[PDB]
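**Q** The structure under discussion is supplied below as structure tokens; questions concerning it will follow.
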Protein chains: 4
Amino acid sequence: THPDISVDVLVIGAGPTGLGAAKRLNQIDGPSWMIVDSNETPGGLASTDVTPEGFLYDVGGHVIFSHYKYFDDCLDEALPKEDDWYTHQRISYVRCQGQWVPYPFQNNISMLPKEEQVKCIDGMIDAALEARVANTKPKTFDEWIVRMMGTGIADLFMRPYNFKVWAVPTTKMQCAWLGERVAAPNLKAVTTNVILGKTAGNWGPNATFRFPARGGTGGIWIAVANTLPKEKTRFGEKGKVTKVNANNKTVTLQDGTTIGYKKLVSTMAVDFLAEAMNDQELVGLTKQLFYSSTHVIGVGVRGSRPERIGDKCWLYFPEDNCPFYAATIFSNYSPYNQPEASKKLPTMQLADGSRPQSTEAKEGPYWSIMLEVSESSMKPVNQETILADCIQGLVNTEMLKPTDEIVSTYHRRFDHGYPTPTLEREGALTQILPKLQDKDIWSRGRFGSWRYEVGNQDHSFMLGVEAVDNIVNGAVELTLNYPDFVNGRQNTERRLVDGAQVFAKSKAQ
Amino acid sequence: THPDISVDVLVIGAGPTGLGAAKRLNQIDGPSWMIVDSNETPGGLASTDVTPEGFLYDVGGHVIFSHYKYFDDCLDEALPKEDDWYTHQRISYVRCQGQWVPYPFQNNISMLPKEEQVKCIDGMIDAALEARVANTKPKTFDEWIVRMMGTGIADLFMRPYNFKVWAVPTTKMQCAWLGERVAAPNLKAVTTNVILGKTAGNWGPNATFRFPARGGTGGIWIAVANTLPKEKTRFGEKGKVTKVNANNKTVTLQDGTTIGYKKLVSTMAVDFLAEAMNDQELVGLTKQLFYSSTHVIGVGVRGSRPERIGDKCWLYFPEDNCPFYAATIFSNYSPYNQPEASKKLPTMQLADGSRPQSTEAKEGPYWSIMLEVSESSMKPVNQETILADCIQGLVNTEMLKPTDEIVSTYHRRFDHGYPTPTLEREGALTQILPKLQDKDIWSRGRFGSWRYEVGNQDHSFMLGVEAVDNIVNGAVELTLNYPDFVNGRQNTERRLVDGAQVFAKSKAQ
Amino acid sequence: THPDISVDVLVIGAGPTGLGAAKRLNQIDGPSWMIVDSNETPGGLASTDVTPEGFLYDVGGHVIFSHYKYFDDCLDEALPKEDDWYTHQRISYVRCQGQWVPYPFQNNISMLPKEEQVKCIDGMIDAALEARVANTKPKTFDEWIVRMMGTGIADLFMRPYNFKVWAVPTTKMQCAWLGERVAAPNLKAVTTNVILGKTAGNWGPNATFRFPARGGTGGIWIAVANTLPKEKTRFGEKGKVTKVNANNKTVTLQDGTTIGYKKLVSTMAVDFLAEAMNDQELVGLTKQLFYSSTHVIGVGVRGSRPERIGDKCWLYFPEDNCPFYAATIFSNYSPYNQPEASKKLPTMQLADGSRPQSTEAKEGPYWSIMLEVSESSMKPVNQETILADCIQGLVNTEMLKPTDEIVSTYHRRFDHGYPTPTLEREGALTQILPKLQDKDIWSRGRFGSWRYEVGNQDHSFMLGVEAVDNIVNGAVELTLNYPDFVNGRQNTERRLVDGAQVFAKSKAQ
Amino acid sequence: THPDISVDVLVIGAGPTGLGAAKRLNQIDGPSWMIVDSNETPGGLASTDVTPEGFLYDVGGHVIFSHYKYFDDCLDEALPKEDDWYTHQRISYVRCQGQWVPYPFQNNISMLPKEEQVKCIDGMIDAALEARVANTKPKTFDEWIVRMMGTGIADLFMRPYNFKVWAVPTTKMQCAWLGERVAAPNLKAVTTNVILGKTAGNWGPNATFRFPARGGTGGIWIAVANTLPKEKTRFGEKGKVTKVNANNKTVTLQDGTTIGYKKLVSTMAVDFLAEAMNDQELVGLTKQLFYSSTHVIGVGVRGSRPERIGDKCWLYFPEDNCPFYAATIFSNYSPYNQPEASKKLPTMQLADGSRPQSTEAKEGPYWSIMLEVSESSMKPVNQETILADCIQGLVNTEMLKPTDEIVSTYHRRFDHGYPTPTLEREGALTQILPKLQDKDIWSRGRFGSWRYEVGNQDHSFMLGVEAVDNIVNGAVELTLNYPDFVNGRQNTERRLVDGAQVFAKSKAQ
């Protein structure tokens, strides 16, 4: 038959990965193509939302660090101005027994109760002598942890937190994925630091980072999308992909529109990929993976930001006094993530969950905090409770005086929050992925790919870019198959203008 | 002034590297490009010779295990017919103590005296213990050897072999360039062998391969080149470059003709290049590294190839029982390497260097042997003595009976035969190579990029290809920059058919 | 009341230990004393028995190696003549898959099937690399074995044999006791030996050893006893100790004789000790110990000793084709352990368990073999079967041709054969022994002490000696509390004549 | 011809050792003997001396730990009175850059400058790892030291100090003398104690030594000496032994007396013994030995035990500002180690060594510092300076304010202070001792038998007892050839009254 229309290449989804695709597609501009999204608003998970009260919230505190000069090119193109951006220094703390413990946890043991210090140092000495003897390799993530850290830190922080974040015990996932993320401590220097009750806060992927002036992180993907030809895109219920026939290389939509493709690029969750294909084998295979749902909770609050807080960017919570694994001061990122002091809002409620004295709308400055709470079969959540539970956690954490006035409340639940790096993961993937490609499909994304090592924004955008560049110029996908490689380097070669483009506009003479 | 000719990208040299340039270049066909070469006949050092007596001798008799599907693509495009190729499993030997020992060396140690067996093993056991206890690595190749090998093993085989082949010790070499080239010995495996007296030859990158029926290894490049647009090529006095004006982007010839270039790809020897553009910073740099000059000697011999010779291909010579560092049975490769069975040739003279009984021209069939030996300031050779001593060595090594009739002989020598991986090499190259791109020069190859880790035909051709792909599409050269990457993988993505090509075709409608 | 008689010191039992006691007691001569034994014939387990056919058998092949110059003194005194003794070289073999494998097993792997050789060498390489990493210590005997030897030899020989001997799995006993007994292999030299198919038979406690001219090893203790005052001794049913009251320091006998003592020395089995004391606590404690019963089997056989046998002294049987753990050629030791060739005996039966072809008494020379079979709750035995089962095992071991004529048969069962070095042993002893001493009692012996490390004849005799010397001169008991000490040395200080004795006879002037 | 008298045993020298040997000679009371010394006084070099002002000083901080219940027996007997006993908890410090640091110095590193802290700590880390791996053995004292400490603590105590006290580079001394303990730096302890800045030292509740109420350790000597019948002693210029003929077993006395002996115990310096016996070989051999020459200097001071002094016992000095390796406050051991408060004495000099402005003789109370200065040809000393040195450096360490008043001075240089544990010491000893012993000579002593491992008063004493009881009771000399053994145990077995003796006494009935 005749597909309603046909291109050489079809990109499904408007998130960062889909947009990497669209960006290189558009840049080379050799082949027929176009991109679709169920969302009239592009950016997917990387997008932003807002409360009627006027407070903005990302999906869980998205911050920028990139290994890609291409990614950076695209960004600077979409937000070219100096003031389109704010530049911040990473500030991280961990809440343990009343303390704010500077990240990395390790050398900051100095700030601990001396007894817990003792425990940590002990377990760590054990791990050190033991490691001295190793040819071999860690099996589980847990095992890895215990190996690089020691049972003191393991029991104290690592385990409880990492379950709080992953919604599964650290024993049940693997250690393959940790290369530039998770910190492995050096005993000698830790001893030293503790001796001196001093800190080293310089390490981490985040030394400096930047944030969009206004519009939250969703503004990046809006601005980025704006750069494309519009008739080459469809977002809305017209963008919703209902069905896939990989044998006809055709896709059916919500409106029953049909589309042909020579090749396909899909950023949508691979399980839904399969479900939409009606491929029994494939779905059976995709069920083998695991993921965690995220609940995002922001809070509007009245009054100029407290002194107890200040320059703190985001931070973590191992203890069980709070439902959330992490939290973020959004106000610190820019002035535009919350309304203006000048504007008058009424107090929604007291931090202790009580009526304010009255109903009047007053102004003051304000501030914003965004915390995230995980859910899975091993760690469920109750929706109604969970919000109040969070606010409570804030109380308990010495975050808010119960006297504090809550001006705003935000809650939303995301079904696929995280690819879960379980042990079964590589077994399932190494099956799924190549299976797809032989059908001429590139599944890439936080979910399309399902590799969390690679699940950051630049990572995704570059998964799209690479998938494309492979489909055209036969480029290998390093972001995909060689994460430690891509992460362990600055990638300078690929730019938004390539010698091809240069020599074409050269040819124009 | 304007120059006589101008290209987007200028390619110098017919070396497989350069031809990789011209091939990818032509394929994409985006910018203007050409190739210019001194030699009238393509392939350069990959090109083949024949004695006045009708025997073919390559330069070394190069054989193939290929890491490049694109490569095999151009090869199967140049040789689309069935009979075009012959295929063989590898037979490799090592000459010590009146005994032929197969590769890999150590397992087959069972063919040695139980005494030499003993000592070797002991070196290997000590080495094994130390091996379990080191966390660290070798500065030098020698330390490398002794480390994963042991002494008896080393002295018997490794150190001497590498002297004969490099014209240098094992101590003056850096240890970083291998792990493809040589096996990882399991003292266990070696033992189980020695225990049983069992024979298995499995190891090496030489595993199985193809050889051109006719033309030797040079016909390949003849063909592959004849697939290029002719106006895009110059080989002869019309092709020789007398000078390079580096910042004028201009190139000057032996007939006087001139070329400006947007990009410059040199496969030409990096030192040669240095003096050529006449810059003493660069020439000082280049001269910071020296090389081993190589001697190639082929020889034709009368009658059915002997009882002893049989299925063997190439052989290693650690012992001082001769001059030559290694040899090849060239006739083994193809039936067409030697003159026809029916052709009559007289015996030029006996393997014992005396005169023959019959100055008569008779036939038998003929077999051909071809061996190579290096030379340098620290391992000199005599130009007049060499040949004689080679044939002598043939007799000794039990290649020959002095009764044997020499039908033909070949000798020729190349000044730059091998890049030598000095401990000083990268420290220098990290200066030499980078600067060229500041001038827009990709100097790639064996002697172009000076890395034998990627030294071989398919590799060099690849340095060219990738230099192209980087110059157009901004790919990174993992061949040049990252050897173990490309080597430890099969690279399936890059090819003679890519999306660009395909959709040029499709859209043509 | 009045004990029938009273001495200062009472020794119970005439075995080697008891005799050590009596010997030093007598030597010093200071205190009142005497010694009693249930046995009209002294020597206990160290004694000898004889078949009506005239073949004598020890209790399981007792051979002499001593660390004690005092022991040696006593011996030379009792058997002062040159010809009272024979001097032999230790010859030991192990039956594995048809081979006679020279002791020590390890380096004699050369004589093994090359495949089993492989296995052994492998397990051993493992154990070696693993041991290279150890600070730590072996827990069980099994663990010890596997550590020093490797899983090849472990599975092959050590495990099955050691259960065959101990009547308990190696896992269930401790590695504390092995210092000069059990051999721990050196990989390097083992490899070497195997490469050369050669042997090293020089190690062991036994390099040379001696045997009593006539009378078996019982003759030693007969002579040794003869050396004492007779009225100072009681052996018979007049020597049998029925009861002990440690509170009265009095002992009652079979005849109801009663005896007082200031101190007591007891070589009798400590469990029977406690049972005889009627001490509930004690017995409860002594039940915590384990031991193995021994069945001793000798064989009279007709005809001059076979060539297959020769100089072989004794040897071991890991395999399950035979009931017995060990066997000895008694004929080799002395000509007097079997009757004289000149004497005519009838054939009792065929080696295949049949009737001879006549009942007539014929002479020939003869020969003797003494094998031992263990018993315990984990390895029981059937009395009647077990003999014929043994003869059978001989047939199967290529010991006797079924055609061989059996002249003589010996069988006897010993309830306490061995102290079993179970893991529980030290826990039990450290409770039992000091408990005893506070009652002024020294329990010493193979069974009085229950320490097998110390369970050899010289060990025993010296346990008696030391216990005494302690009870008088405040000597420490090194044989007892410091076995590794006594064993790792030649003990030259203590003699049969001491300075005291010399200076007393000096005082006689 | 004839000796003026004949003994079985001749003991040369009245010091601790001679006294031990004698003590058992009588203990046993089997044979005849005589004991001699050239001094009217028993006690040799373990003694005490008294000043004109009535101060007194032991010979170097003689302290109580006995591994021997026998040694104790002798004591308790000698000095019956509890009111003759003074009991002191063990107290110890070291002077480090102004600091008093509780033994062990390791665990108290906490009191130190932080730079030096981490220094020591990296030292111990590196050490604890390399040691983690060690298959090998330390060939020097120093070697083993660093293997214990890590270079940090290594530098900061034992190198400069142990050279201070040993007067030889510790790299020139064996570590073997410290016997069987593995040099396994204990990191967890140091680390933790360092975290806590927690001070932890010497030992208490328990660590203690008793001291004679009056008359010092010479006082002890006379105390237990008097317990002998007088006739068997020769003491004075009279007892002095001027010649040794081991052939006739005659010792020629000073007065012209000569004495025959069956066996000989001689505690005078091994060398000097070789001189007296005029043995050339043994002279040339004793030439091989080494040892240090010692200076003892005590000080009278005015006033009551000071602030910085406290109840502290004795302390060490690694630094170069003071000549002594150690000093003990005698004041605390017995109130009688100094004149009575009411005694009236003049003041010699001022702590800084100025004139007492008043030369009147007044009372006040007093206290006492003894200290010790090392000498070798490696570390020569100056008699003149030395007193004033220990003075100054005493102020350099702030043991005095320059005003502190000195009531008296004691100085003496003891020729043979210490035998040194050089590597060569066993090369000498092991040869020399068998030589002598076979002459029927037991040469035991500080410099008689030469081993610091067992150098204590109790070690000497019991080495003599050991020897004698060898000759008579057939006893091995454990404190002799097994200092690891004797030093590692509770030796309860030999008492001053032995069962033998108790039985002899019962037969006195």
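Using Swiss-Prot numbers, chain A covers 2-510, in order.
For this deposited structure, the header notes the method as X-ray crystallography, 3.1 Å.
Cβ from N, Cα, C; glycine included.
So Swiss-Prot lists the following for this protein:
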MUTAGEN   A:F66 to A  Lowers the catalytic efficiency
BINDING   A:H68, A:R91, A:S93, A:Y104, A:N203, A:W315, A:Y317, A:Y419, A:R447, A:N457, A:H460  NADPH binding site
BINDING   A:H68, A:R91, A:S93, A:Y419, A:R447, A:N457  NADH binding site
MUTAGEN   A:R91 to A  Lowers the catalytic efficiency by a factor of 125
MUTAGEN   A:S93 to A  Lowers the catalytic efficiency by a factor of 14
MUTAGEN   A:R182 to A  Lowers the UDP-galactopyranose binding
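Describe the structural context of these features.
**A** DSSP assigns A:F66 (mutagenesis position) to coil in the three-state reduction, placing it in neither a helix nor a strand.
Cβ contacts within 10 Å of A:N203 (NADPH binding site), excluding its own Cβ and spanning all protein chains shown: 8.
According to DSSP, A:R91 (mutagenesis position) is assigned to coil rather than to any helix or strand. Shown in sequence order, A:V64, A:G205, A:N207, A:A208, A:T209, A:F210, A:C314 are the residues of the chain, 6+ apart in sequence, with a C-beta less than 8 angstroms from the C-beta of A:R91 (mutagenesis position).
Its own atom aside, the Cβ of A:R182 (mutagenesis position) has 12 Cβ atoms within 10 angstroms in the protein chains shown. For the recorded site, A:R182 (mutagenesis position), the DSSP three-state label reads coil.
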**Q** Could you find out if DSSP has A:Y419 (NADH binding site) as helix, strand or coil?
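**A** Once the DSSP labels are grouped into three classes, A:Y419 (NADH binding site) ends up as strand.
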**Q** In whole Å, note down how far the CA of A:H68 (NADPH binding site) lies from the CA of A:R182 (mutagenesis position).
**A** 13
**Q** State the Cα to Cα distance, in Å, between A:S93 (mutagenesis position) and A:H68 (NADPH binding site), rounded to an integer.
**A** 21
**Q** Using C-alpha atoms only, work out the spacing between A:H460 (NADPH binding site) and A:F66 (mutagenesis position) and round it to an integer in Å.
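**A** A Cα-Cα distance of 10 Å.
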**Q** I need the nearest neighbour of A:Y419 (NADH binding site) among the recorded positions A:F66, A:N203, A:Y317, A:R447, using C-alpha distances.
**A** A:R447
**Q** When you put A:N457 (NADH binding site) at the centre and draw a 10 Å sphere around its Cα, which of the recorded positions A:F66, A:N203, A:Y317, A:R447 have their Cα inside it?
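**A** So the list is A:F66, A:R447.
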**Q** My understanding is the cutoff is Cβ-Cβ under 8 Å with a sequence separation of 6 or more in the same chain; which residues meet that for A:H68 (NADPH binding site)?
**A** A:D459, A:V487, A:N488, A:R490, A:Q491, A:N492
**Q** Cβ-Cβ under 8 Å from A:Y317 (NADPH binding site), same chain, 6 or more residues apart: which ones?
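**A** Expected: A:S93, A:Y94, A:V95, A:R96, A:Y104, A:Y162, A:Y326, A:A327.
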**Q** Just to confirm: which same-chain residues, 6+ apart in sequence, have a Cβ under 8 Å from the Cβ of A:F66 (mutagenesis position)?
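**A** Same-chain residues close to A:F66 (mutagenesis position) (Cβ under 8 Å, separated by 6 or more) are A:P206, A:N207, A:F210, A:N457, A:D459.
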**Q** Per DSSP, A:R447 (NADPH binding site) is which: helix, strand or coil?
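**A** Assignment for A:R447 (NADPH binding site) reads coil.
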**Q** Other Cβ atoms within 10 Å is the metric here; tell me which of the recorded positions A:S93, A:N457 scores highest.
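**A** Result of the Cβ crowding comparison: A:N457.
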**Q** Run through the Cβ atoms and count how many others sit within 10 Å of the one on A:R447 (NADPH binding site).
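**A** Total other Cβ atoms inside 10 Å, all chains included: 28.
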**Q** Around the Cβ of A:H460 (NADPH binding site), how many other Cβ atoms lie within 10 Å? Please give the count over every shown protein chain.
**A** 28
